[PDB]
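What follows is a single structure, written as structure tokens, with notes after it.
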There are 2 protein chains.
Amino acid sequence: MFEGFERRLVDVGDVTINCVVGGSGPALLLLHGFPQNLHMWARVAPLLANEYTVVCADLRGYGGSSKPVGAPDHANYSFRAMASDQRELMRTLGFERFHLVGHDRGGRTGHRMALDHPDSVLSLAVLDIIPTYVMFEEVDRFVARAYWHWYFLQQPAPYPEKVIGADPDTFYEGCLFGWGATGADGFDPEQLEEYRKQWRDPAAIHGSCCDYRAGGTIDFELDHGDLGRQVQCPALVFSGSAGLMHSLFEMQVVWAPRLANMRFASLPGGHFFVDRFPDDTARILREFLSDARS
Amino acid sequence: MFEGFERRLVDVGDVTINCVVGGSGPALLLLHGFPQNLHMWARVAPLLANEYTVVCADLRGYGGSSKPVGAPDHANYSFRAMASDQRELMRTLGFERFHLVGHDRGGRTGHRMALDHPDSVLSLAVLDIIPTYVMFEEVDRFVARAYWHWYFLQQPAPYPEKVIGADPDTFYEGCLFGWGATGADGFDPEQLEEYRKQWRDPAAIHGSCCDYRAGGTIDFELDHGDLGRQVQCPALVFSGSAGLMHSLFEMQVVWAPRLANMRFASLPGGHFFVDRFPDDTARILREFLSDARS
Ligand SMILES: [Mg+2]
Ligand SMILES: [Mg+2]
């Protein structure tokens with residue numbers, strides 16, 4: 001995978017970020033989510049590398065990046081800290097400004113990065129997510145059941161860590177395959193093994209739990225404080241139209257207040273649509289990036 | 001434990017209910033909750049047996065009672081089904097009417113039994129619970145985090161079953177001890193070993209998960225249909241004042257619309273106060289039962 005891309009472990013502040021870099025053209029940072037890592041972009045990145053310098057990076061707590069022990073207030077795993085790492089990675093790789101695409105946690109990191117450092121983000125695509133603030137503030141019995149892990153993973157360490165660690169493949173496969181009878185079909189075998197191998201690392205089990213602890217505390221408070229602001233660069237809300245999120249919330253409604261320049265796109269898949277629709281994901285991203293740059 | 005009590009496995013229809021019976025005087029049925037069984041009453045029952053014929057029974061899906069495979073609609077684990085079993089158990093043991101005390105799932109079973117067969121329940125004590133309907137209709141980010149298991153346990157079989165199955169002791173200890181520093185202290189070793197035998201039983205892991213799946217579906221719907229109806233017999237709302245519940249809800253507010261004759265009592269413990277305050281629990285239940293009968 002990532003034939004021809006340079007593989008780099010870059011020290012940024014107090015953590016090291018694992019990434020692959022390939023291509024030429026404007027920089028494009030692709031950030032993964034849970035329970036995955038930069039390998040979710042194994043097919044999409046090579047397709048866009050004919051026009052962009054594509055960087056796929058692992059968020060702190062995931063894949064090959066540092067996984068520090070979470071602080072009692074979880075602040076070292078807020079999206080502000082996660083975004084800072086990635087923005088500094090890009091600056092180190094020589095890119096002061098860059099386009100950003102983020103799925104799941106990576107989209108949340110991107111949203112926070114655009115609010116914290118508007119000048120660094122040329123465009124923002126958030127894949128299959130609604131704002132973290134809305135997820136919690138408007139939770140109801142249906143949202144809490146669908147997103148049960150948003151609450152289980154917030155339990156104090158080391159409880160989720162020990163429960164997950166007793167059989168991580170079973171635990172994460174549930175988060176990845178979800179409950180449809182299609183469920184595991186469609187994942188590329190090679191990318192799926194990268195999710196498996198990397199998630200069995202107890203330090204990554206811990207780091208991802210800390211990301212979720214922060215989400216419901218520090219991130220929620222930071223997001224609350226920024227409700228009077230909008231992301232100003234061109235933005236794309238890109239959803240899996242056959243997924244649970246597209247079904248419980250209206251994209252326009254939850255995002256319009258956060259994005260000053262918003263476009264929409266969807267593919268007929270679920271939350272992990274990038275895994276099943278690599279080529280079409282690359283196509284939609286390329287069209288949006290072209291629109292953004294115009 | 002339960003010295004002098006008779007052990008009975010009683011067929012009530014399509015399930016068999018495990019119970020112990022002791023004492024003399026009016027019938028008193030004590031129903032346990034999650035993640036426990038009739039042994040949570042090992043100290044309280046002998047104290048009350050000097051004035052009541054005390055029956056401590058295992059709910060279907062728990063302890064030594066039948067644990068059928070959950071139906072796709074979870075109806076065989078509704079509180080209506082669980083209540084029917086216990087009312088028939090009492091009738092078979094010779095009692096058409098009895099006092100009822102329930103903690104956690106057992107209190108939910110009791111509320112539903114009083115709504116479905118008011119003439120069979122002479123008095124109803126609900127221990128450390130607020131109504132199922134409220135738990136779900138008024139959920140917010142704090143409630144969902146505190147009662148995360150109400151959402152994890154609703155995930156489709158066999159997922160929670162396999163996650164829990166990999167390390168039952170770690171999973172249920174977190175449910176029983178909680179996150180506080182004095183979490184594990186103060187549980188009687190003998191009673192704890194009986195809860196543990198259940199924790200490790202795959203059929204009980206499944207049964208309890210199905211109880212939670214029904215609670216969020218069939219039970220919520222049945223309860224919705226009965227809003228406005230109040231149980232008429234004397235009732236006691238008995239809570240652990242040092243616990244989470246007492247902290248997020250007001251007992252008066254959530255129970256008043258459900259109980260026409262309501263009294264209150266509390267002990268300075270958490271959700272599992274019965275384990276820590278057997279003598280005082282019996283004292284309070286004795287005082288309430290006397291008041292009820294008078
Ligand atoms: Mg976070
Ligand atoms: Mg039930």
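Using N, Cα and C of the backbone, Cβ positions are placed for all residues, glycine too.
Marked as domain 'AB hydrolase-1' by Swiss-Prot: B:26-151.
Neighbour count (other Cβ atoms within 10 Å of the Cβ, all protein chains): 22 for B:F34 (mutagenesis position). Quoted from Swiss-Prot, the note attached to the mutagenesis of B:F34 to A states: Abolishes enzyme activity.
Swiss-Prot documents B:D104 to A as a published mutagenesis change and attaches the note Abolishes enzyme activity. Under 8 Å, Cβ to Cβ, and six or more positions away along its own chain, B:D104 (mutagenesis position) finds B:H32, B:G33, B:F34, B:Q36, B:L127, B:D128, B:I129, B:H271. Under DSSP, B:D104 (mutagenesis position) is assigned to coil, being neither helix nor strand in the three-state scheme.
The active site, nucleophile annotation in Swiss-Prot covers B:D104.
In Swiss-Prot, the entry for mutagenesis B:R105 to A states: Abolishes enzyme activity. The structure shown retains the original residue.
DSSP classifies B:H149 (fluoroacetate binding site) as helix under the three-state reduction. Annotated fluoroacetate binding site per Swiss-Prot: B:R105, B:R108, B:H149, B:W150, B:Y212, in sequence order, evidence recorded as similarity to another entry.
Around B:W150 (mutagenesis position), the C-beta neighbours below 8 angstroms that are at least 6 residues distant in the chain are B:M135, B:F136, B:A144, B:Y212, B:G215, B:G216. Recorded in Swiss-Prot as a mutagenesis result, B:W150 to A, F, K, Q, R or Y carries the remark: Abolishes fluoroacetate dehalogenase activity, but does not abolish activity towards chloroacetate.
According to Swiss-Prot, the feature active site, proton acceptor maps to B:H271, an assignment based on a curator's inference. Of all the Cβ atoms in the protein chains shown, 22 others lie within 10 Å of the Cβ of B:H271 (active site, proton acceptor).
Other Cβ atoms within 10 Å of the Cβ of B:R108 (fluoroacetate binding site) number 26 in total over all chains. Separation of the C-alpha atoms of B:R105 (mutagenesis position) and B:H149 (fluoroacetate binding site): 13 Å, rounded to the nearest whole number. Counting neighbouring Cβ atoms within 10 Å of each of the recorded positions (B:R105, B:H149), the lowest count belongs to B:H149.
Counted over all residue pairs in B:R105, B:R108, B:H149, B:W150, B:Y212, the record's binders of fluoroacetate, the longest Cα to Cα distance measures 16 angstrom. The record gives B:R105, B:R108, B:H149, B:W150, B:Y212 for fluoroacetate. Within 8 Å of the mean position of their Cβ atoms, the other Cβ atoms in that chain belong to B:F34, B:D104, B:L153, B:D211, B:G215.
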